[PDB]
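Below: one structure, written as structure tokens.
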Amino acid sequence: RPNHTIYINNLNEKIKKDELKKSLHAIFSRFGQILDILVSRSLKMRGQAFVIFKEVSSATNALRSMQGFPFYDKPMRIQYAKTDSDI
RNA sequence: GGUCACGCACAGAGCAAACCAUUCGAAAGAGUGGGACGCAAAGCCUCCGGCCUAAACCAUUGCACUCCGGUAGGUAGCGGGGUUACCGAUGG
Ligand SMILES: Nc1nc2c(ncn2[C@@H]2O[C@@H]3COP(=O)(O)O[C@H]4[C@@H](O)[C@H](n5cnc6c(=O)[nH]c(N)nc65)O[C@@H]4COP(=O)(O)O[C@H]3[C@H]2O)c(=O)[nH]1
Ligand SMILES: [Mg+2]
Ligand SMILES: [Mg+2]
């Protein structure tokens, strides 16, 4: 199951794009290093976030410590990603 | 002369990008005043394509690194099309 990139789900769609990036950046970067965050609010991409880490154990600790967290008054559904980012 | 096209002018007009001020707006963007980048319809209309915004209503639990919900607003100075018009190259 474990992977590098973090896939966040069930996020608040009312939140603007830029702020969501910044809100997730500040919250998560206490676990490890971050290269980029990808978020869009297209029909297919709503309530979703992608975090580009370097190591697994940071991302694992990011996942296992806050799964179900009421971020912006909504539970965070946190599970791993599948494909390596094209960067 | 009319009409339909056309723009190498002539002649009298017209409009106003950017920026600034101010109002409206959630925003894109619009109004107004100053100001001219340009414009042969840069007059007027969103019917079609594009592009831009997304606050609200409805829809949506979605795995991306092309871009993609409905709806609503916007752009006519992004094209298409509709509609109106000044001048007239011994002009076609
Ligand atoms: N009366 C009349 N004359 C015409 C017309 N078409 C062409 N001309 C003549 O041809 C010149 C160059 O035309 P342009 O390439 O459209 O280049 C023009 C045009 O792009 C622009 N312009 C000026 N006035 C207007 C206007 O009322 N509407 C538009 N759309 N553009 C204008 O400025 C340029 C220079 O303007 P001008 O000093 O008048 O110089 C004009 C004008 O003398 C027309 O339909 N009516
Ligand atoms: Mg003149
Ligand atoms: Mg003409």
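The numbering of chain A matches Swiss-Prot: 7-93, in order.
When the header is checked for method, it gives X-ray crystallography, 2.9 Å.
Placement of Cβ uses the backbone N, Cα and C atoms for every residue, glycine included.
A mutagenesis experiment is reported in Swiss-Prot for this position, A:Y13 to F, and the note states: Substantially reduces RNA binding. Taking Cβ-Cβ distances under 8 Å and a sequence gap of 6 or more within the same chain, the neighbours of A:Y13 (mutagenesis position) are A:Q54, A:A55, A:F56, A:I84, A:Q85, A:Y86, A:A87. DSSP assigns A:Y13 (mutagenesis position) to a strand.
Under its mutagenesis annotations, Swiss-Prot gives A:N15 to V the following note: Abolishes RNA binding. Taking all protein chains in view, 13 other C-beta atoms sit within 10 angstroms of the C-beta of A:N15 (mutagenesis position).
Spatially close to A:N16 (mutagenesis position) yet at least six residues away along the chain are A:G53, A:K80, A:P81, A:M82, A:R83, judged by Cβ distances under 8 angstroms. In Swiss-Prot, a mutagenesis experiment is listed as A:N16 to V, annotated with the note Substantially reduces RNA binding.
According to Swiss-Prot, the experimentally introduced change A:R52 to Q is described as follows: Abolishes RNA binding. Sequence-distant contacts (6 or more apart, same chain, Cβ under 8 Å) of A:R52 (mutagenesis position) comprise A:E19.
Under the three-state DSSP scheme, A:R52 (mutagenesis position) falls in the coil class.
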